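Let me begin by presenting the structure, written as structure tokens, before commenting on it.
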Amino acid sequence: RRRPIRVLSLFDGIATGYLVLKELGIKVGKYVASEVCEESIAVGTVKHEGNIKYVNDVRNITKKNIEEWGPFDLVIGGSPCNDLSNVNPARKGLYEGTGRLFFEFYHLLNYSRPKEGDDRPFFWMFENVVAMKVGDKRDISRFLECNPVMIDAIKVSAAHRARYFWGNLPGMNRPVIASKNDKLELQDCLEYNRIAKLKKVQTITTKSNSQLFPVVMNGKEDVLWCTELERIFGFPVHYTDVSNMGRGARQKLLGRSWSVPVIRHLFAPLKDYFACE
Amino acid sequence: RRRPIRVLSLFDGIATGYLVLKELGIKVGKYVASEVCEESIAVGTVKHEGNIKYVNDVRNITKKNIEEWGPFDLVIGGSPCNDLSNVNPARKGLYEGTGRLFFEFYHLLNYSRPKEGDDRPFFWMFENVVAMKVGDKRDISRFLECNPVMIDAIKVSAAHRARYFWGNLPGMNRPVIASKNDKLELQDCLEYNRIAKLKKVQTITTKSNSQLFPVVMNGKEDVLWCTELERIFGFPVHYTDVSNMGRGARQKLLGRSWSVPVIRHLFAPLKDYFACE
Amino acid sequence: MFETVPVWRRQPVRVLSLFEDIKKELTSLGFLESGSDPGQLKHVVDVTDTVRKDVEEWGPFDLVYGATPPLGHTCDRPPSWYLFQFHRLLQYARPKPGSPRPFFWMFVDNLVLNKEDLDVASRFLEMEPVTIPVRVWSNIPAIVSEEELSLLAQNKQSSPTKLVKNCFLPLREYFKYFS
Amino acid sequence: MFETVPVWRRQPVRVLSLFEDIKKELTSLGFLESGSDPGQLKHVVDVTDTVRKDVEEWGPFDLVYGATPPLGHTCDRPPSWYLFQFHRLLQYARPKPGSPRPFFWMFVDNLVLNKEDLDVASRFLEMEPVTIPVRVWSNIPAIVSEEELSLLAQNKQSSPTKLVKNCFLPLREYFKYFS
Ligand SMILES: Nc1ncnc2c1ncn2[C@@H]1O[C@H](CSCC[C@H](N)C(=O)O)[C@@H](O)[C@H]1O
Ligand SMILES: Nc1ncnc2c1ncn2[C@@H]1O[C@H](CSCC[C@H](N)C(=O)O)[C@@H](O)[C@H]1O
């Protein structure tokens, strides 16, 4: 029959995968997260009450670990884009620095794959930015043996966020339609007595410059608050109010995260393959 | 019959008075707050959605203002304790520095008082620290024409906070008993995977050094988080997650604030004198 | 303003002199009786433990006088202390709102209040001080730039003026006169 | 280990030589056939656009060989590029789980992999490299410190070794001899 989903999340960040699966009502049986950022782990630990098994560095996951922790029904992950983006001048490409971490996903993906005779359902997805060289986008497609689909979060959220999505999830190419409760304009994500200048926000990153003064309060311009950044990305309010993180720390975690309504769109077809509440 | 309450709050801070009155279910008709801290005003404005009329400096409130903004049914306030506490070596007493701000309460209290022969209900309350010299405690009692009641937050919260309370509220001298939902021990105020060393915490103030490492997480010492400070004082969680405030900024506002469960104990008899929800 | 009183109805004023006694001063016009050993004047200097009932028990008052210590004197207490205590005792001596009667109050400073205290003094006494070359806050009927006052205050600081009597002239139009 | 086969059952290996061709090398021992113009060795150097179906139609294969470029020479691609591409093409050539036929693979580096790259190499190929005074990762049953190795690497980099033949000896116990 249908049984809960066992998920392996590499480069888990602030546990967006576990968040979306529970928001969909999917019964999460096991969620193994490979994650090294101390503040990021504190978020997924506090906001999900220890339901996430953290295993720290992805390069320490042995073949025996995938067998013991397995079997896995869903393998998601997004390698860091610091050495893969056209923005940073000091790139290290796909093969040096943190760019080489993509192959760790490719490595553990084939370890988690079901054998040929095992026809059990198995899904996976890899995410990375679009601002990568054609030579690195081609090579990622050559290793994952499929082609990515581009889904911009502007269609379903209040910010630009064009990302590539490799994977075998059901209906990844389907048209993206915005849900009812999606905050599609910046004014929807703001707090009280604060006025939004623009309808959408330029792509938000880890740095403060994500215009630079897009809100008016008491007839004076002011930046976005952390609570407003969380609403832009679709996370719950105060999702990053953890571990005494200031404005700069919380924007770092949010700047590298996934757009929650986008991942909800991608993970939605999983409801018909596993148990739900 | 009963009518909603019209409150004048001098030195409002983070609007603890409005919070307690609404938590008691009392219909708040008008809440005039005298408050100059930008970050503090941002809290009471966002967390209460503009129901608070801010009037900025207390020394600019004229006699005509009390007439126009009036009538008032409740006049609360707590002058700054920086120049009134034995902690600061460089005191300026009750008559210099910020100590003279108490007389602004005394001034506006007599302005808001109903004239002789007006039997309408009128309540008021002044709060200050206990660690003040006897010469200034006597003078405050000489001006307010009554004696203070000492209420320590240790009975109803998880922290020491002995404060003096002048006022004519009904039953201020009654024994303080803790309610059902009061988190009176530190472990009740902590987050997940966080272990409390002590049952109660030393009096929390504006500075970080308030023992200094009272929590254990993953077998390692760590300070209190902002969310945990809010639970200690009885405020709602993320009550200070406003205006990109870091750890130090939120502790500053919370360190000088009122213990919410203590103010609830004091304001509770007001339910039988004004309208309720 | 108050209305003037017929001369045959006027009675001797009873005054409350705080900090600085003006009994010897007030006799110059004759508001008090030279023979009355108790006198209509009640003078107190240390008021830290005076209660509202004390002023009520001392009887009514028509003029309430308060003054800062002279310039050529040490500051036993902060300069703001005299204004706050004057304001507290003044509200005790005011007649009830139900029974109107001529009532006056005066606070005079001998260049002892600084700039910070003047703003507080004017706010509490509800009027800007007028300069008499002293500063005068009073509800009495009728009644040189700082540049000069600031430099004069420095010379005076290196080394009990009673010119304020001229402000007491219209108070004879409400109380009796002795000769 | 794989179980040995009677000599009359053994057949010529078909090998996949990546990056570095060993056709002339394999003739010296005789795993390859002298004269067979449709050689059993398939040699490719640029594999960036190689798909799984390409290897399948080029298959089957019994030995998969991959090697980094010789010392010095050029850094046409990063040294990690050859390991990742070798690992990707190897998974294409492996027999299906419903075929226990003999399958071998070898990857050798000529001191071109850095210190961090060795850890990646050992993790992907699932064994620590053994030192032959080159390093060899392989499942063949066949199988000095770092400072001298590093300083020697610095001298040659400042200014095509084929000693690996001795490692191919136990492959004679599963395949033909001078065939
Ligand atoms: N060697 C490594 N092992 C595991 N995680 C790593 C890693 N190097 C970087 N990371 C992770 O890469 C994460 C960013 S990738 C973005 C995380 C995810 N998209 C989200 O939902 O937020 C960082 O938070 C960091 O913890
Ligand atoms: N001149 C002034 N006018 C009005 N408010 C003042 C002031 N000087 C200081 N304050 C206020 O004094 C406040 C601390 S008193 C504590 C606030 C209150 N007990 C609470 O519930 O938090 C500060 O936040 C500041 O805003």
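Residue numbering in chain C adheres to Swiss-Prot, whereby the residues present occupy positions 178-310, 321-330, 338-353, 360-379 in order.
Note that Cβ sites are derived from N, Cα and C of the backbone, with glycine treated the same way.
In the three-state DSSP reading, C:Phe261 (mutagenesis position) counts as helix. Long-range C-beta contacts of C:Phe261 (mutagenesis position), restricted to its own chain and to partners at least six residues apart, with a cutoff below 8 Å, comprise C:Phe301. The mutagenesis experiment C:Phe261 to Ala is recorded by Swiss-Prot, whose note states: Loss of binding to DNMT3A.
The distance from the Cα of C:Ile330 to the Cα of C:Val338, across a stretch of 7 residues left out of the model, is 16 Å.
Gap of 10 unmodelled residues flanked by C:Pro310 and C:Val321; Cα separation 6 Å. A gap of 6 residues interrupts the model between C:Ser353 and C:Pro360, whose Cα atoms are 13 Å apart.
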